[PDB]
Structures are given as C-alpha cells and as structure tokens.
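> Could you have a look at this structure, given as structure tokens, before my questions?
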Amino acid sequence: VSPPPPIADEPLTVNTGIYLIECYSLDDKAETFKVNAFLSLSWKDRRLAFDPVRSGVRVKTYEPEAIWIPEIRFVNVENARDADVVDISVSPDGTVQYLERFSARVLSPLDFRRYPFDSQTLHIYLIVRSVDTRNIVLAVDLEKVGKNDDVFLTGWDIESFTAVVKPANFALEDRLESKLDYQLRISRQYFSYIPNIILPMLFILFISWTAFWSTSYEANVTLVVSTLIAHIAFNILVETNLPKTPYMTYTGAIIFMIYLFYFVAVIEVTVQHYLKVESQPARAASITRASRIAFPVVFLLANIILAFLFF
Amino acid sequence: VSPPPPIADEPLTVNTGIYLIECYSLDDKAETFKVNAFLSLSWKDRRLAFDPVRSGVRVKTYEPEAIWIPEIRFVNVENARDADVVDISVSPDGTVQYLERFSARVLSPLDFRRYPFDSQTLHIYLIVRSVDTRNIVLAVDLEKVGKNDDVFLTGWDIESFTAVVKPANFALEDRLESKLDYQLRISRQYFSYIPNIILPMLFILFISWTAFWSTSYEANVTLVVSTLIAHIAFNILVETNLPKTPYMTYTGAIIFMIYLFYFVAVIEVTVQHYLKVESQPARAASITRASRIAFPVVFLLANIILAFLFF
Amino acid sequence: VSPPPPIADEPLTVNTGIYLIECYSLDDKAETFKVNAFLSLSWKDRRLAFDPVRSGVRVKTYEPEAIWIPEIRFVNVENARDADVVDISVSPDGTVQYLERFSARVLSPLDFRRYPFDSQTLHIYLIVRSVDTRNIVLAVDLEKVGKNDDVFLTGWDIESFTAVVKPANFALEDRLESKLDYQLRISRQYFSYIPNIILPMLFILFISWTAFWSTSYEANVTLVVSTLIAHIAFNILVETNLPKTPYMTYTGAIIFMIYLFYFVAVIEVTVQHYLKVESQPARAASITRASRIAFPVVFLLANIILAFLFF
Amino acid sequence: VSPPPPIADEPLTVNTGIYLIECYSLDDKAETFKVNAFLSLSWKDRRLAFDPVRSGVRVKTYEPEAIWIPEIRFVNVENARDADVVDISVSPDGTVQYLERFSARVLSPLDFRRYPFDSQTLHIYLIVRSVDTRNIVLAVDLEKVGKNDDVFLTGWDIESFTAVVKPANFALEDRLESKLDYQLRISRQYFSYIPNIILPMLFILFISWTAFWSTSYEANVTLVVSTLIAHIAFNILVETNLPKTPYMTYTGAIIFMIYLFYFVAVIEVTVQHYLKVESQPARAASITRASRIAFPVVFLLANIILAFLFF
Amino acid sequence: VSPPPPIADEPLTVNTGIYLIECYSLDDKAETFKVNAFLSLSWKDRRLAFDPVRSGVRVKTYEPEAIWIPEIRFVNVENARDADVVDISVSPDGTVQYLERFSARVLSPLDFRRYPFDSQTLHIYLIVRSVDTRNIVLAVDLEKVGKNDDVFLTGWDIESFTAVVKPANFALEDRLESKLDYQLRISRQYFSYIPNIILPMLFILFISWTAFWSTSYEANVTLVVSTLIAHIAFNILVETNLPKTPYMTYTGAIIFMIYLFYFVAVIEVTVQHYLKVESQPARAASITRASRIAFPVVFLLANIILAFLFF
Ligand SMILES: [Cl-]
Ligand SMILES: [Cl-]
Ligand SMILES: [Cl-]
Ligand SMILES: [Cl-]
Ligand SMILES: [Cl-]
Ligand SMILES: [Cl-]
Ligand SMILES: [Cl-]
Ligand code: NA
Ligand code: NA
Ligand code: NA
Ligand code: NA
Ligand code: NA
Ligand code: NA
C-alpha cells in the first residue's frame, strides 16, 4: 500500500469531522479532559474507482489493511488514541469514507484569571504528515462535525463545538504538516462556589469585625485569631482545586486581600488595648468607632476595584 | 466476512441481553460505575447453515474471526469494554448464539438534590450502526436479561435491572442507528450519614446555643467561634464526597442554613455584651431570654420548610 | 478443537486447585484484594490417550492452542485474570494436567461490625459453563489447594485457605453452571489501633473531665470545647479508613457514644456556671461533685453494654 | 521446541544475573518497589552446537520463538514482568546467552521497628519449574550481577546488590523448583524527619511545660490543651506515611509516650488550681516547683530507656 | 534481517534527534515527567542501495518488519515507550530515514535546595547495545533536535532543549554501549508561592509579635500559641508538595527557623508574666520593650544570612 497518485501536481485533501459522543473528566490541576468521539475521514483514491454496472455493486467495503489510509494523529494528546474502525466505504468514483470511534486524554491549557466565573475554549488538534510521493492537506466537512445532546461535562456548561475550517499548514523536519483546530467552548457552573466557599468565607470575616463593638482584648484576640485560622483553611481548600498559576486569579486576589483586613484588624485590636492600659480610652474609643465604618467601606470599595480589574 | 443477505428487504434483528455478574466502584464525584456482566447476542446468518447428518454435530461452534459478528458498542462508556468471548454456537438454520463476558466503566449522570436520601436510575446504552448492504435493528430477549442475587453495590440498595424493549432507531452521519436502554435502579443507604455527619453536626450547634445561658462574653466567643470552626470541618468533609452541582442539595441547604444560625448567635453574643458594658443588663437579659426559645423554634421550623421543599 | 466425547452419558469432571503465591492490597473501602496464585486443572480426554509401552515417552507436553482446554472463569473479579500457562501434560490414559499462574483483583464483601477486632472470610469463586455437546462439573483436588508460608497480608493474620468440596450446580441462561468456593480466613491485627486511636481518644476524654475539679467557666469551656474538636478529628480519621456501612460498627458505636458524654459535660459546665451566677454555689458544688463519680461510672458501664452487644 | 536432552542424568543449570538499571517508587504502606533491570540467562543446548570452520561464524543469533528458552519467573511480583529480549547468542559448543530488559513491581516486606532510623533488605526471587523430561537448577553468574552508579532510590541510601549463590531446591505441586535470592540492602535517609517532625514535635512539648512557670489556670489550660492538639496532628501525619504494624515502632513509641506527659501536665495544672482555690498555694507552689525539674528529667530518662530498647 | 556489513572495520553511526511535541505531568515527589515526542533515526545500509535513473523513484518506503532497524532504548524510563512508526524512507545510496512518535514517563532527579526559586536540567538518555557482528555508535543530528512553541509545562518555564553531541561509549556485560544525553532546562514559576505560602506565613508571624505590645498573659498565650498552630499547618502543606530530601531546602530552612522565633516569643511571654507576678514589672517592661526591636531585627538579619547561604 502507497498513497494515491496525483492527477496533476495537487495535494491530497482529506476531509475530516469529529462528532463528540461522551465528554468527561476535566482535570483543572492537570489541564486535561477525556473525550469519546467519532472521527470521519474522506479522500479520493482513483486506484479504487470502479464501474457500478460491471461490478454489480454501488459501494465496496474494505478492511483497514487492504487499502491505503492516511496517518491522522492528534497533537495535544497524552498517549495515542484508542481507535476502533467502524466502517470503510468506497464510491464508484473512488471517494473513500472512513469512520472510527476513538477515546483520548486531551491536553488543553486553561485560563483561571476569572475563576470560578471563567469560560474556556478546549482544543483538539488534528494533524497529518505529508509523504515523500505527495503532500496531504486537511479540510473540514461541516456536515460531519457535531456533538450529541446528552453530552454533559460535570460542573461545566457546554456552549459549542466548532472547527477552524482553514488549516494551519507548516514545515516540520523538511516535510509539510496540515493542522486543524477543533474548539469546544465551555463555561464554569459557579453556583456551588457561593454557598460553599464565598458566603462562608464572608461570614467568618464579618464575625471578626464584631471586635469593633467589644472592649475585651482577650475576647477580641480569640475573635480575630480564630477567624483568621478559618480563612487559612479556606485559602488551602481553594489552592488544592487549582494549579500553580504564574498570574493572579480572581478568587486568589480576594483571598489574599482578606489576609490584609485580618492583619489590620489585629493592629486595631492591639492599639485599642495599648491605649486602654495607657489610661486614654478616649483615643481607643474614637479609633474603634472609626473602624466600624472604615473596615466595611474599604472592603466594599476594594472588591469593586478588583471585580472591575478582572471583569 | 460481510453481513448476511436479506431474504426479502427486512432489517437484521440482533436479539440482546445483559446479565450483571458484579456491580462495583460507584464514583459520586465522577458519576461513573463499574460493571462486570454477560452480553448475549442472537442473529440469523443463513450462510452458516449445515446438515448434522453430514457434518456429524447438531450444533456448530465457531471462533470470532471465523464468522461475521455485528459491531455492538456501548454509548456511555469511558473506554472500549474488556470483552472475552464465552461461546459462539450456530444451529443448522444458521441462528448464531453469541455470549461474552465484559467489564466497563459506565458514564451515568446522578441527581444529588435529595442526597443522602436519593435514588438513581443508572443507564447502559447498547448501540449498533447499520451497514451499507443492510440495516441492523436491536431487540431485547427478556429471557437473557437479569442480575445475580450476590450483586452488591457498597452503600446502595439495588432495586431492579430492566431494559426498554423498544429501541431508539435514529439517523447519525447519513446512516441508521439502533439504541437500547438498560436501566439499573438503585437507592442510597443513608444510615452511616446519621451518626457520622447529621447527629455530630447537630450536637456542635446545640453546644453553641449554651451561650444563651451564659453572661461570660469571653466564654461565649469561645463557644460560638470554636463550634463554627467544627461546622466548617463538617461542610468541607461533605463537599469532598460530592461533585460541584449547579443546584442546591438537601444536605447543602441544611449545612448552609446552619451558617446563618452561627452568624445570628455571634450578633446576639455581641449585643448582650454591648448592652452589659452600656450598663443596661435588663435589655441584654430579655434578648438572651428570647433567643433561648427563638433559636430552637426557628431552626425546627426552617428544617420543616426545607424537608418539605426537597421531599 | 471440541470437548471430549462421553463414554456413557456422564458429565466431564474438571479437578481444580488454587495455590496462593502472593496475597496483597486488601482495600477496606473497596472490599477488594489482589492475589497471585497457581491454578491447576485436570480432566480426562480419551482422544489424547496413547500406549505407554509403544510410544516410549511416559508423558506428552502440548501447547494451549493444540488441545481443548475448559473455559474456567472467576465470578467475583474486577477484570479478567492475567493468566500465563506454566505446563500442560498428558498421561497415557488421556488425563490432562494443566497449570497456570494468574493474578486478579477479587471482590469479596467485608463485615465491619466488630472492627478493628473483626475476622473475615474472603471468597474466590471458580465457575465453568457447560457446552451443547456435554456438561462440565467442577471438583476439588485437595492435594493441589494451598498457600505458601511467606504469604503475608499487611495488617492481617492469615488463618486458613480451604475449598468447599461440593460445587454449586445451577442453571443460568438455559445452560448448566458449576461453581466452586475457595475461602481464605483472615483476622485483623488490632495492635496499632490501641496506641494510635483508642488510647489518644480516651486521654482527650479524661482531660475534658478535669472540668469537674474546676470552678472557672472560661477554662471549662476551653477544656470541653477543645477536646471535642480533637474527638471530631478522630471520628473523621476513622471514617476515612472505612466504607459507608448500613449497620453500626463497634468503633462507630464507641465514637458516637463519646459525643453524648461531651454534650452532657457541656450541660454540666453550663449548669455549674448558671447556679454560681444565681448565687447558689451549694447546688453547683453537689452537681459537680456527683459528675466526678457519674461520668466515669456511666462511661465504664456503657462500654461493658456495647462490648457485650457486639461480642 | 522441547528441553535439551541430558548427556548423562544431570539437571540443566541455567546461569542467571540481574543488573539493576533503574530503582524507583518504594511504597512504605504497600511494602512494594518498582525495578527496571537486565536479566542474563545461560544454559547448554547441544542441539544448537555447530562447527565454526564450515559455518564461517563464531556466533549464531536466534529469535525467541526459534529456540527453546527456560521459563524463568519472579516469585514476589504483583503482575508478570514487562520483558523485552535484547539478544540471544549461541557459541559453537551450544552455550546459549540470553539477555532481556524487564520492569516489575516487587513485593518485599519491610521492618519499621527502628523507623525512621531503619535499614531494609529488599528481595527479588528468581524461580524455574522443572519439566517432565529433565530438572532445571538455577545458578548465579557473579560476573553478570550488578547495578549502575546512577541508581537512586528517593529517601534511601543503596548499600549493596548481592545474590545468595546457593539456590533453594524444593517440591511444589509434584514438580521440583529452583529458587534464587537477589538481596538489595538499603538504609533510610532520616535527615528530613529531624526538622519536619522530631524538632517541631519537641518544641510544642517544651512550650506546654511553660505552664510550670504560670499561676494562670485559664492560660495553662490554653497552653497544655492547644499543644496537645498540635501533637495529635503530628501523630496523624506520621501514621499516614506508615502501614498498620502489629509491633511498636520507634517513632510510634516516642509519640505515644508524649501523650502521657500531656496527660500528667493536665493533672498537675488541675492540682495547682484546685489547691489555689482551696486557699493552700504553699502545696500548689511545691508541686509546681517540683514538676519544673521532674518533667524534663523523666522525659530525658524515658527517651534513654526507649532508644536503648530499640537500638 | 541482520545488521548492515562494514565496508572496512568501522562502527555503524546511527544519527538521532528528539523533537518534543508535548511536555506534561512533572511530579516533584516522584521526580518524573511525561513526554510526547518525535524520534528520528538515520543509518547507512548498503544492502538497500539502488540506482535512481533506472528505478525512476528517488525514495523507497519500507515497513518496519521488512528492513533491519537498530534497537534504540531509553535508560531513565519507567516502562518501554509507546512508539508508533510515522515513516521509513530509503535514499539511493542506502541511507535509511526512520521516524516514530513516542510517549514515555522519564525518571530525572530534581534539586530542591533553592525551592521554590530553583531551576532543573531534565535528562533523556538514548542508548544502543552493540551486536556481535559490528558495533553501534550514536550521533546527534542537530537539524532534527527541537521542541515546538506550544510546549508548556504547568508551573515551569521551559528554557532550552539541547543534546550533548559527544556520546558516552562504555562496556556493559561484555558488550559495547553508546549513550546520548538530551537535556531539557526548566525554571520554576515561584509567583504562586508568594501570596499563597510566603506572605500568609509572614502575617501569622507578625500577628504573634503583637504580644510585645500587650501585658495580658492569657491573650499573649492565645496569640503566640494559635499562630504557631497556623505555622504547623503551613509547614505540613509545604512538606506534602515535596519529597524527603537528605539536604536542607531554602523554604525548609525558613520554616524551621520560624519555629525558633515562636519558641523564643513563648519564653519572652512567660518571662514577662513571671516578673509581673514577682512584683517587678520594671524588668518585665524593659525585656518586652527590647523584644519589640530584637525580634524584627534578628529575623531580618537571619533571612539575609539564609538567602546568602542558599543563593
Ligand atoms: Cl493520536
Ligand atoms: Cl513553515
Ligand atoms: Cl513536503
Ligand atoms: Cl463499548
Ligand atoms: Cl476470570
Ligand atoms: Cl515474572
Ligand atoms: Cl525504552
Ligand atoms: Na493502510
Ligand atoms: Na467477524
Ligand atoms: Na480562650
Ligand atoms: Na484450546
Ligand atoms: Na521457547
Ligand atoms: Na527489523
């Protein structure tokens, strides 16, 4: 078996199409996702053409080893896809119609800057290395690109599955390569983050602020220190569901900013006590009374600034 | 090897049957379940007809590669099933009786709204793609569909294993497809949740309410703060055994509601102190005395409302 | 290849034997165990008989594909066993002696009611499906059933490896089936549970009871609350090494019972304070003096009751 | 293919040799370790002997399927080794020189009595089963047993790789077996345990002892209770890196012993307070002054006793 | 198939080249990394040479089994690489051009001394064992060595991918071996460590130092003890992302040093109280006033010393 010969000096166009059957296991830390899909390929081989009159059949079914099949690979995969050939069908003119059902772990990097209010564009890169005889160029058959209705990705909303129709052909090791881009747009389901992380994290912060309505230093220390410990637990729980990013995330910004409010609340609680012991509770009272308004106002403005910068 | 030819213009009916041997590893986070079962297939291939007078044997046994076997696949699987052919038996009329024992991790979505007092309907989807020569339609052989008595799923009660007899015949990529639905009904064993999560989480809440029978603000802060920290541990322990859902779960609702009771208890504990220091313990006493009745009544009614909304 | 023909109308007896080489990875949560053992099979095939005086050779060695071998499978396995044929030897009369070394993950349910003072009976179920020509029945060759001396299972004491000699012959999908039961009796090594869980869990409880020799409510709150937090940590550490059972475990019972002692200690600590503030420390003293005797006595009796109920 | 015939009535000696290429993943909980090594085998087969004069070659290279190769297996392995044949070479006298590169997960039990100041002897057991024709005996070719210099095992110091030259010949299932022992001596790198576990665990204990220079019961309760909670965290952190042993470990002994010092410190702290309230601070002072000397002396002596018993 | 014969007595030079497609999963604890790359091989086989004028063809394509291919292996791999042959092309003179796309988990040790401000040199070792007929020597074809622009390693900056052109030729088990070194230089992205570990760990330390501006021993105990517990949580969180090293890491040094500051702060807090009770608050005040300057100065200098020693 060898590639079909060119009629003139034109490259062989292999029409592609991916139809997603099952979408699952999106690892945020590993920036991977597992896919189960159909792969449809179509090319013209004149050597396989026949007259439907003499042959007595309008279509001929072949085994993979019997005829020449182009070496189609995925760029961003962990290991080689678990392919299983469904059907190979030849038309009288010699147009081969290949179909296989595969499963692979895809390496698609994620952008956590707006986490957990982020949207992602997952990529599937189809590639073909040109042979010495003739060059192979990929094309998108929009009729054979899709996803079924039951495709669900846990914790994500599947927006669309499209393909960049124009391939990005390039030279690699003195041979041509045709690359295609299959984009799967998704958006995070941030609902669970509100009652599990955001709201309990805010309650522990407001509970620490009840120290501006107390003169008991021993109770204030317990209030601001204990709630800080709960924030450390929340900061740890968050950084376990996320990878180490060289940029600041939206949640990461808020979490880090809250570590300063706890630090300033400790300073205020110490100042109030030092002034009380120094027999000047008039200054201690005015600082405490100011903090009652300062802390919520600065916190609310700081969040408006952050949310503005991130969105 | 090619498909059997039609006597008239009828599609080939492949009679199916799944018999569950072992049911294991139900992942709640991944919404998967591993199954070890028998798969029985039956189709008429007249091309395999024989005379037992001549051949010597009443029933003929073939190897999988020897004869044509229909390409039966599962829709909702992670990877291709680990199949092992048990027996292929052809009768003189050509009726093939296929039997294989497989193992696959099935992708069946779960509903955690009533967790841990929820019931699920797990699905197994058999599918067959029609060939160019003739169409293939699936059928259920109710005699060969079941599960053995020893089938146990850890933490679950296995109700039934049935099949939707009428197949879903639909067009996919210009070819006909026959889909079958194998439903496995299960219900959760909620017993362990009561002494491990529900009751210890209630004890820590009632312990916080002993602050309504105390005038010691420093002891009250320790009481309401420390028990809130224990409740954060309980909220974390629960959200680790569950996936991030875009809906509110029953336990998630209760856990979140308890966060408000700790927040209001902190306000009461602060109010009582502020009034005591302001030299008006008559107001502080009446608020504290009211909270002794208010907190248990509101909590009891709020739970009746939630349980009503969820069930 | 086809099954040996019956001399009369008797079923083919396949003599079995499992010899455990390596026993490892007992997962308590998954109720699985990995095994590496020898499997010996023996049946009579007259078609393979030869004259000992003529042939010269006493025994004939065959390849697996050359001769007919019965399809022996395991019922309670995750996936198909990793078998490797060691030797196939035929006697002059036609008795075949098969030997293979396998490795499989076995699904054997566990009983945690007496945990960590529990004993288990692990099962290995051999099964054979009868063919259309003749029926196949399993038998135990007690000479070829065993385990080597070096077989160690981490955290467990291996008692015995026996087989239920009488097979379970039953009908499944219109064909006969012969099932064998290989039982491996083990008992847990509870030594590590005493200094790591039981004794530290008792020390934290007795430390909470030092609040019956204190009048300082602020110190008593710290004592009873802080120790409860440590007990929650132990309750969590325990439920992570165990699966969700629909029954009460022995440790689970003790752990849950201790939650009540903390709850009553909190009530006593609150009562003592309420009476002190109410200017009647005579009642507060008598309640505190009684609890010094009540708490250890009730705890000691409650444990005798539990241990009695469980053992 | 069949085994070489004996010249007299001598058993076939297969000369072995393992050369470790890569040593990795020593699981302490699972008592396993992965290996990547060369396996060299050598036996005399007269049936393959040739004259180098007429052949015109000093050596002859064969494929594995072409000639008879002895079935060499490993006793203590999880699954069958991932073998890849490097070279098969035959000398004119018929001496076969086999070489393969394998990878296997070895089951070698560990002794944690002196942990983390322990040394281990890892085992690799080569085994050969004798055939009906003639018996097979293993031998060590010390020239072909080694390990490369770059062999590193994370957290361990690799001492030596030697083999017990005399094989253990024994009967198993009516057939003779030749077993060889390849011992890999290693010793733990205990450096990381000192600043991460030992020293931080000692600091928290000495911090608890500052309660012998304080009369504030509320502060002493906070001191001894809080530090005990940190010790529980250290006790848990340690038991997660170790399997459940039916013996006491060196670290396990120290950790458990410290639990008693925390218990006696709580008793002393309670005694001091009870005596203070009972208006006899002269007794309370003498007990507190004694504990300042008693606690460090008893702790220092108790450690000398333990270290002596363990080493 | 056998190796090409030497024209004189020269060894066969196999020109190599690795082109990295995907770089992923760098395990710090396991000191491993998964790669997906192209492997290009080139050698001269005169037995395959042909005339380009009469043959009409300039290049001839062969199957792997058709022609002799050198046994190229990787030294530092877990298991054998998942290779898939892309193309085999022969030139008129007999120069073979092999290309395969592989995936393997590489064992490359890491240096954590400057963690998380460390840089690593990952290694890939190509090796070839010489045959009895002739010796095989490796060479680097710098034209076919590279990495694509999209190669991303989570949490790391990929500097370069180069190869040590001169191979290490050495004797192993009486046969010659040729080894090549492919070095992949990377540097850690330390950005995430600052707001998640470094800065929160510093805030809790400075919060403990507010005890130098307080006379309340009960509040000082709460301050220094509670913050130390948070530091233990940070020490644990760090030692989980790192393997047990026989050397001191930069973070490990800082974390351990901070343990001493908490220990000295506890001593100061005890000294201040003992002097206050001893009715000499003039000495207690001067010690407390000195510690206000001492603790930040000593900490700042100690860090300059450490950073100097490590960098
Ligand atoms: Cl691929
Ligand atoms: Cl280009
Ligand atoms: Cl090109
Ligand atoms: Cl399937
Ligand atoms: Cl099996
Ligand atoms: Cl093996
Ligand atoms: Cl390799
Ligand atoms: Na082909
Ligand atoms: Na077939
Ligand atoms: Na306190
Ligand atoms: Na057979
Ligand atoms: Na052989
Ligand atoms: Na070859």
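Going by Swiss-Prot, the residues shown for chain B are 47-357, listed in order.
Determined by X-ray crystallography, 3.2 Å, according to the entry header.
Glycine is treated like the rest: Cβ placed from N, Cα and C.
According to Swiss-Prot, the mutagenesis experiment B:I244 to Y carries the following note: Marked gain of function, with a ten-fold shift of the proton dose-response curve towards lower concentrations. Here Swiss-Prot notes a mutagenesis experiment, B:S272 to A, with the remark: Increases the binding affinity of TBA. Among the mutagenesis entries in Swiss-Prot is B:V284 to M, noted as: Displays an increased sensitivity to propofol but not to desflurane. According to Swiss-Prot, the experimentally introduced change B:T297 to A is described as follows: Marked gain of function, with a ten-fold shift of the proton dose-response curve towards lower concentrations. Also shows slower apparent rate constants for activation and deactivation. Displays an increased sensitivity to propofol but a decreased sensitivity to desflurane.
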> Say you check the Cα of B:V284 (mutagenesis position) against those of the mutagenesis positions B:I244, B:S272, B:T297; which is nearest?
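Given the candidates B:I244, B:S272, B:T297, the nearest one is B:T297.
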> Where B:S272 (mutagenesis position) and B:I244 (mutagenesis position) are concerned, what is their Cα separation in Å, rounded?
18
> Work out how many Å separate B:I244 (mutagenesis position) and B:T297 (mutagenesis position) at their Cα atoms, rounded off.
9
> Write out the long-range same-chain contacts of B:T297 (mutagenesis position), meaning residues 6 or more apart in sequence whose Cβ is under 8 Å from its Cβ.
B:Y161, B:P162, B:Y239, B:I243, B:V284
> Between the mutagenesis positions B:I244, B:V284, where is the Cβ count within 10 Å the lowest?
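Across B:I244, B:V284, these mutagenesis positions, the one with fewest Cβ atoms within 10 Å is B:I244.
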> So, three-state DSSP: helix, strand or coil for B:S272 (mutagenesis position)?
helix
> If you draw a 10 Å sphere on the Cβ of B:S272 (mutagenesis position), how many other Cβ atoms land inside?
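If we count other Cβ atoms within 10 Å of B:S272 (mutagenesis position), we arrive at 22.
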> Hey, which of our mutagenesis positions B:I244, B:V284, B:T297 end up with a Cβ under 8 Å from chain A?
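Sorted by position along the sequence, the hits amount to none.
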> Which mutagenesis positions (B:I244, B:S272, B:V284, B:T297) come close to chain C, taking a Cβ gap under 8 Å as close?
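Cβ contacts with chain C under 8 Å: B:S272.
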> With H, G and I counted as helix, E and B as strand and the rest as coil, say where DSSP puts B:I244 (mutagenesis position).
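Its secondary structure by DSSP: helix.
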